[PDB]
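S.K.: One structure, as C-alpha cells, below. Some questions next.
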Amino acid sequence: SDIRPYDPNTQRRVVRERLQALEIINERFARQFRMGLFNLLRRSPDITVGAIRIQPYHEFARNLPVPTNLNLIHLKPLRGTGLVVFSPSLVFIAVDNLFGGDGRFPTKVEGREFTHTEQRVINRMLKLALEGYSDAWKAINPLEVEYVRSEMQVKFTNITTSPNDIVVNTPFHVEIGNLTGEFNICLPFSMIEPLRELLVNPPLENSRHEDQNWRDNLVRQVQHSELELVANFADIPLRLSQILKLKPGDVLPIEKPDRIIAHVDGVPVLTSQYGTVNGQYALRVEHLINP
Amino acid sequence: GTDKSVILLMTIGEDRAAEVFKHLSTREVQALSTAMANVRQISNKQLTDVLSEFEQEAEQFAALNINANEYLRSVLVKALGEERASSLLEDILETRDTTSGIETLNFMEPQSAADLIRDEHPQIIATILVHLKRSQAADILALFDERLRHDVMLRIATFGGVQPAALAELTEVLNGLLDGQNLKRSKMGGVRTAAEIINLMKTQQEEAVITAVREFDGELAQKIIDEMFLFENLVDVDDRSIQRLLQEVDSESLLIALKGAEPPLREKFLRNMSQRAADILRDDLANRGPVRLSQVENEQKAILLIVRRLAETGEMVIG
Amino acid sequence: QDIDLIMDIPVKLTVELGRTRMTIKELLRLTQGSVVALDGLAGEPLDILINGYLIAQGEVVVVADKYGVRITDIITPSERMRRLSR
Amino acid sequence: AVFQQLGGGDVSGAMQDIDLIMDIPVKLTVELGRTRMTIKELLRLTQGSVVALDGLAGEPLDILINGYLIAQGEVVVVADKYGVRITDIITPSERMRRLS
Amino acid sequence: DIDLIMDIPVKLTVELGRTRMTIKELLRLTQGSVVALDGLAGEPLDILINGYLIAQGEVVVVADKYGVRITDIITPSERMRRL
Amino acid sequence: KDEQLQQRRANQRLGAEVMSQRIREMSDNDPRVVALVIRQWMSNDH
C-alpha cells in the first residue's frame, strides 16, 4: 500500500493529451514563418518544430533565459493571453543580418537588454510571425492575433492565474547558415480548453456544411432516446435516531409543496404542480428549467 | 535649369565638373551626376539663350562666393584671438545643423555618445560609426571597453551594407531621441581662463593653487604654467633679466625662436648682447630660411622654461 | 463497532410522486400547462428514500390544515431484492 | 393574545443592492474532498485507518460560504499557514455536475 | 433493526480550512487572491457526515487520490468548545 | 536653305567652342560661384 503525506505545491496534476490539430498548425505556421523570414532577412532559414510540451507555467518560466523578449498576444475570441518568446540568439541573428552582417562572428549574449532599434526589429519580425500563426489557425478555426505588449523579464507577464497552471509550449528551432536560435509559442490551457475536441482529433477533409449536417443528424438521432424522470413531492430532514425507531403507522410532518421538482439522475428539469389524472399521479408542467 | 546645368557641366570637362561637385552639396552633386548621364538635351537656341541669361546675372554674388568662409575666419582670427576665433567658427558651423539624427550624433560630446550607443547591438554601433565623422568615431571607440572596441572594429572591417528599411528605422529612432532637445553644451572657461584667473591673485595663493593642481595632476599644472606666460610678454621683461637669461640661451635655439617672433621682440632682445653678437644674430636670422613651426615652438618653449626657472630662482624681473 | 458514534448523524428523506420514462422528444415539446402522468396509480403508497436508497413507503395524509407521510411498512431486503429483480 | 396577527405583507420584491447587507459575517470554509460511502465501511473505521476521497490529488479545492459552493481555488502554504488561492467562480453547469 | 441502518449510504466530507469574513472582504477577493485560513498547518482536518462533525484527522494522499487518516473521534465534550 | 543652315551651324559650333573656352576661364577664376549659381537655378526650378 503506497501512502505518503500530502505536500502542497507539488507537481501532482498530470494531464497528457496528444494534440494532432496543433501538431499540424505548428508545421503550417513554421512554413509561413520560414518564407516570411526569407522575405525579410534575404537569407534561407530552416525551422524545425519541436515536440509540444504540456507543462506547468513555472517550468516554462524557469526554462526561459534572462533577459528574453516576451510578446503578450490576444487570440480573440478565445479569452486569455498567449505568449510568443523570441530568444536573444534569434533577435541577435536577425539584427546582425539586417545591419550589414554575414554572421561571421559568433553570437555573444551576456544579459544585454534590448534597445529601441532592437525592439523595432523584433516588432517587424513578430508581425510576420503573428500573420503566419493567424493564417495557420485560419484553416481549422479562424482567429485574429493581436500584439498587445512586449516585455523583457519573466515576472511581468503572469498570463496564468497561478504558477501551477498548465500551459502548452511549442519550441521551434530556426537555423540560418551556421548560426542557430530558438523561439517558443506558449498558450495557457484555459484558451485551448473550449477547443479541446477540435485540437485532439486529427483534422479530416470535410466542410463546415458537412460538419453542421453531422451534428444535426446526430441531434435528431439523440431525440429518440428514452429518459428516466423523477418527481420529488417533499424532502423532510430526520436524524438517524428517528429512522431506527421509525416503524409503520408513524406520521412525519411535511410542508406545502407549491411546486414539484422533476429531475433526471439528479439534474432538475421541470417544476410542475402535482395532480391526479386517469387514476395516475400527474404533473401539470409549469416551467422548464432553462440555465 | 537643372538639365541645362548638367549639359553645361558635361560640356565643360571632367576636371572642372569634379571641382564644381567638390564645391557642391551632396543632393545637388547626386542630382547633377544622375541627370547628366541619364538624359542629356542640347538646344541650338534655347540652351544658348539660357546660358546667356545665366551669365548676365553673375555679377554681385560671384565676389561674395569667391571668398566667404576664409574671409570670415581671417576676420575672427585678427579680431579677438585664436582662442576666440575657434569658438566663433564653431558657433558658425553649429548654426548649420543636420536633419538626420545620425549626423547630429557627431556634434555630441564623445562620452555622451559612447554612453548612448554602448548598449546597442555591435552591428548597429558599427553602422553608426561609418555614418559618424571618423574623428568622433575614434574617440568613441577609445572610450569603449577593449572587448567591445575590438568587436566593433572587426565589424567595421567586414561591413556588408544595410537594408534601407533598417537604416531608416535607426534614423528615426535617433531622431525621436535627439530632435526636440538641444545638445550644444557651451564650454566657457578651460585652462587659458584658469591661467588668467591665477595670474591676477596673490603670489602665496598662486603657489598654493599651482602646487594643489600639481598634486592632482602634474600635466595639468604644467599646461597651466605654460599658458600662464605665453611667448608674447617677453617685451615686458626687464633688460637686466634679458641679459641674465641670455647667458643660458643657445644661439641656435634663440635664433630659431626669434625667426617667427615680432620685430619689436627681436629688437628688445638684441639690446642685451654685444654689438657684434647682435649683428651676427641679425645676419643669421636674415640668412635663415623658412622652417616648420613645430621646432620653433619647441625652441620657444625651452627658452620660456629657462626664463621661468631663472625668475623662480630669483635672478630675473619684469617691467 | 461503535453505536453512539453515528447515533446522531442526520439523514435527508425524500418522497416521490412516481416513476416515468419519457424521451427527449416529448420533454422538449412540453409546454406550460401540459400534463404528464407517472407509473403509479393514484392511491399506492409513495416510496421514501435516503441518499437515493429505498428506506420506507408511505402516503400523504391531511389531518387538519397540515400534511405528513403515513408510513405503511419497512422494506426487508428480500422485498428490496425483488424490487431490483422486477 | 398579546401578539398582533400580521398578514397580507407580500407587497413586492426587488433586489436593492449588496451594500445594505455588506458588513455581515460569512462562514467561509474550504473543502479538501468528498466521498460517497455507506455505513458498511463507516463503523469498520478505526484509528489510523485511511479513507480515500473521490477528489483526485492536486485538483482545485472547493470554497463554500455558509455551506454554499461559490468558487474553486487552489491550496497554498504562506508563512507556515494554510491558504487557498481563488481560481474561478463555478458555473451553473459544473454546479449540477456536482449535484449528480 | 440495526440491519436496516447498517447498509444505508451517507455522504462524507473532510474540510481543510475555516475562516470568518465580511462581504467587503469577500467582494475584495479577485482572481488569484490568496485567502488565509484560521487553521494552522498540520492540525487535524474536521471530518463531517452530512455536515455533522464526528471526527478529526490528518491529510494524506494514497495512490494519487486525496485521503485522510482518522486520528480520533471527537466526544461531545469538545462540541461545546466547537462553538 | 542648306547653305544658310550650314553657316548657322558653323557659327553655333564656333561661338559655342568660344563659349566653352569662356566658361572655363570664368570657372577657373571662381569655382564655387558656378556651383552656387547652379544650386540657385535648381532652387528656382522648384
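Numbers in chain A track Swiss-Prot; the residues on display, in order, are 33-323.
Cβ atoms here come from the backbone N, Cα and C positions, even for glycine.
Checked Swiss-Prot, it gives:
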type	residues	note
MUTAGEN	A:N155 to E	Altered motor bias with clockwise rotation, partially suppresses a yhjH disruption
MUTAGEN	A:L160 to D	Altered motor bias with clockwise rotation, partially suppresses a yhjH disruption
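So that I understand the layout, could you describe where these features sit and how close they are to other parts?
M.R.: In the three-state DSSP reading, A:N155 (mutagenesis position) counts as helix.
DSSP classifies A:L160 (mutagenesis position) as helix under the three-state reduction.
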S.K.: With Cβ-Cβ distance below 8 Å and at least 6 positions apart along the chain, what are the contacts of A:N155 (mutagenesis position)? List them in sequence order.
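M.R.: Long-range Cβ contacts: A:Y179, A:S182.
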S.K.: Among all the protein chains here, how many other CB atoms are within 10 A of the CB of A:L160 (mutagenesis position)?
M.R.: 16
